[PDB]
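Enquirer: Before I ask anything, here is the structure I am working with.
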Amino acid sequence: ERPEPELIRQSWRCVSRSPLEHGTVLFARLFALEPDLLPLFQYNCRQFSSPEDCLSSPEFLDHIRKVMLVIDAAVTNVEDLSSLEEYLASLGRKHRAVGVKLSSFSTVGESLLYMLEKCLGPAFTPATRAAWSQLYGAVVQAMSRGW
Ligand code: HEM
């Protein structure tokens, strides 16, 4: 289904002003659901590979901001995601090459919905949750070409 654009745009405003705070919620959920992702971050951390320091490092914070900016790109292009097909395919290839499993992107989708739910509370309606599931599903499909 094409995600209902107004529901995507309005609900995104909840997180989009403070993207590091909200992206940090997403990542907390990601580690709660798939804690085995930590080593992949640790081994890619250049400044500090120990757990706490890697997770608080500029590289890791930068990556939280990158995740939120890619979702913002999908929100702002929700009516025509063809404008991100090559970017997303290449993004998938890049993750595959640093050892990420395609299946971990399902965990990310769960974490994104969790983040939104926490920000919006009862404004995160079933229609709005569905629209997000559809938008994220289209992003992962475009990325999945990289595996
Ligand atoms: C599933 C968990 C994820 C892991 C373990 C992960 C890990 C990484 C790693 C290690 C890099 C560095 C790649 C390199 O040096 O070539 C990277 C880059 C990046 N990641 Fe992720 N990532 C994840 C999910 C995501 C998601 C969901 C997005 C956005 C939807 C995203 C956006 C990016 C971007 C934009 C870059 C920069 C790519 C570039 O340099 O061209 N990541 N990620």
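Numbering of chain A is taken from Swiss-Prot, so the residues present carry the numbers 2-148, in order.
Note that Cβ sites are derived from N, Cα and C of the backbone, with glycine treated the same way.
Pulled from Swiss-Prot, these are the listed features:
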- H64, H96: heme b binding site (BINDING)
- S17 to A: No effect on interaction with 14-3-3 proteins (MUTAGEN)
- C46 to A: Decreased nitrite reductase activity (MUTAGEN)
- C46 to S: Loss of intramolecular disulfide bond (MUTAGEN)
- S50 to A: Decreased interaction with 14-3-3 proteins (MUTAGEN)
- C55 to S: Loss of intramolecular disulfide bond (MUTAGEN)
- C55 to A: Decreased affinity for nitrite. Decreased nitrite reductase activity (MUTAGEN)
- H64 to L or Q: Increased nitrite reductase activity (MUTAGEN)
- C120 to S: No effect on disulfide bond (MUTAGEN)
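Could you place the listed features in the three-dimensional structure?
Expert: Other Cβ atoms within 10 Å of the Cβ of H96 (heme b binding site) number 17 in total over all chains.
Listed in sequence order, the residues of the same chain lying 6 or more apart from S17 (mutagenesis position) and placing their CB within less than 8 Å of its CB are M69, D73, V76.
Around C46 (mutagenesis position), the same-chain residues at least 6 positions away in sequence with a Cβ under 8 Å from its Cβ are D54, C55, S58, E60, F61.
Reduced to three states, the DSSP call for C46 (mutagenesis position) is coil.
Secondary structure at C55 (mutagenesis position), taken from DSSP and collapsed to helix, strand or coil, is helix. Counting every protein chain shown, the Cβ of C55 (mutagenesis position) has 20 other Cβ atoms within 10 Å.
In the three-state DSSP scheme, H64 (mutagenesis position) falls into the helix class.
Its Cβ taken as reference, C120 (mutagenesis position) is surrounded by 19 other Cβ atoms within 10 Å in the chains shown. Classification of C120 (mutagenesis position) by DSSP places it within a helix.
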Enquirer: Have a look at the mutagenesis positions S50, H64, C120 and say which one has the shortest Cα distance to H96 (heme b binding site).
Expert: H64
Enquirer: Measuring Cα to Cα, how many angstrom lie between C120 (mutagenesis position) and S50 (mutagenesis position)?
Expert: 31
